[PDB]
Every structure is written in structure tokens, then in C-alpha cells.
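Chemist: Got a structure for you, written out below as C-alpha cells; questions coming shortly.
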Amino acid sequence: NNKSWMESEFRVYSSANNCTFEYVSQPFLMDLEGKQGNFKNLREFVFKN
Amino acid sequence: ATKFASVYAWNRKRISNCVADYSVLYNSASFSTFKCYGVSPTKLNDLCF
Amino acid sequence: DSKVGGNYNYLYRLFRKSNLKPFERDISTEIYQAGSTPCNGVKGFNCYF
Ligand SMILES: *[C@@H]1O[C@H](CO)[C@@H](O[C@@H]2O[C@H](CO)[C@@H](O)[C@H](O)[C@H]2NC(C)=O)[C@H](O)[C@H]1NC(C)=O
Ligand SMILES: *[C@@H]1O[C@H](CO)[C@@H](O)[C@H](O)[C@H]1NC(C)=O
């Protein structure tokens, strides 16, 4: 019933044993509310190694 | 550091995504001995690791 | 040319101000100022023969 959306489960991995690289940018906030309607924001990403 | 580990369980800490300013390290005369076995001590500022 | 106690009669120029000339000769024993500090006398910290 509560209009709240927050991170609750970090169900991604079990062990991070021998790490080498970490990248952390400055803290900020993003909207986790369940926005409805037609898709307004368009995000285009390109990855290459 | 306030307390160092001992030789039986020598602590190992990682260095990443930094600029390793060896100038202050080498110029600090508080150290007793300083011996590099692989490369010339003065040139660590040039060859990137 | 070898002795059980170590034939230390043989030496080499470990330090010099720069690269040498072709067929260059030098018997200099002047202490090299390895550290940024000026070096006087004949010995001292970071003063390498
Ligand atoms: C990163 O660390 C892990 C463990 O801390 C290394 O994996 C170990 O490798 C040794 C010998 O290769 C094995 O005897 C251990 O059983 C391994 N332990 C684990 C948990 O895997 C791993 O080799 C390290 N990575 C690198 C690149 O050195
Ligand atoms: C909403 O949050 C409050 C406080 O965290 C909690 O008491 C309540 O039960 C929550 N809503 C529902 C429907 O459980």
C-alpha cells in the first residue's frame, strides 16, 4: 500500500573473493517510482572492448 | 597506520586507479633501507604499472 | 681471475651523471648525489659511491 520504492535485495552474486577494480562516482538520487504512460526517456548505450 | 600486521599473517592491500607519487616516498629519510630488486628506484615515476 | 674469498679487485661504474661517450675512460670515485639533497664529504644517506 505504501508508495515507496527502495533497494531491498542485493541478489546478484555470492562471493567477491579476489577483486581488482572498483569504480564509484559521486552519490546521487534517481526516481524509482512506477511511472506509467508512454515511454518518454530514451537512453542509448554502446559498449565495446 | 596505527597498527601493522605481523610477518606470520602479513596483510596485503591493493593499489588501484591512483597516481603513485614515489617522490615523497623515496625522499623521506625516515626509512632505514630501500632496495628495489627489479627496476631502478628513481625511474618508478616513469614506467607505468 | 676468481678467489674463494671473492675477487673484489674488479669494479664497475654503477652510477654516472649520464650516458657515456664511445670508448670513454673514467676512473672517477666521486660520490653520486642519488638523492635530491646536495652531498658533501664522502658519505651520507642516499650518497652512493
Ligand atoms: C585471487 O585470489 C584467489 C584466492 O584468494 C586465488 O585463487 C587461489 O589460487 C590458489 C593457487 O592458484 C589455490 O590454491 C586456491 O585454492 C585458490 N583459491 C580460490 C578461493 O580460488 C586466485 O588465483 C587469485 N587470482 C590471481 C590472478 O592471482
Ligand atoms: C507501510 O509502512 C508502515 C511503516 O513502515 C507499515 O507499518 C505498514 O504496514 C506498511 N503498509 C502495509 C500495507 O503493510
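Residue numbering for chain A follows Swiss-Prot, covering 148-196 in order.
Cβ atoms here come from the backbone N, Cα and C positions, even for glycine.
Under its natural variant entries, Swiss-Prot includes A:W152 to C with the note: In strain: Epsilon/B.1.427/B.1.429; when coupled with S13I induces resistance to NTD antibodies by changing disulfid bond in positions 15-136 to 136-152. According to Swiss-Prot, the natural variant A:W152 to R carries the annotation: In strain: Omicron/BA.2.75. Swiss-Prot documents A:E154 to K as a naturally occurring variant and attaches the note In strain: Kappa/B.1.617.1. Variant annotation in Swiss-Prot: A:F157 to L, described as In strain: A23.1, Omicron/BA.2.75; the structure shown retains the original residue. According to Swiss-Prot, the natural variant A:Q183 to E carries this note: In strain: Omicron/XBB.1.5, Omicron/EG.5.1. Quoted from Swiss-Prot for the published natural variant A:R190 to S: In strain: Gamma/P.1. One mutagenesis experiment named in Swiss-Prot is A:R190 to K, and its note says Partial loss of biliverdin affinity.
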Chemist: Do any residues at least six apart in sequence from A:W152 (variant position), in the same chain, have a Cβ closer than 8 Å to its Cβ, and if so which, in order?
Modeler: A:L179, A:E180, A:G181
Chemist: At the level of the C-alpha atoms, what whole-angstrom distance separates A:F157 (variant position) and A:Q183 (variant position)?
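Modeler: It is 25 Å, counting Cα to Cα.
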Chemist: Can you grab the distance from A:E154 (variant position) over to A:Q183 (variant position)? Cα atoms, rounded to a whole Å.
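Modeler: Here the two Cα atoms lie 20 Å apart.
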Chemist: Reduced to three states, what secondary structure does DSSP give A:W152 (variant position)?
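Modeler: In three-state terms, A:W152 (variant position) counts as coil.
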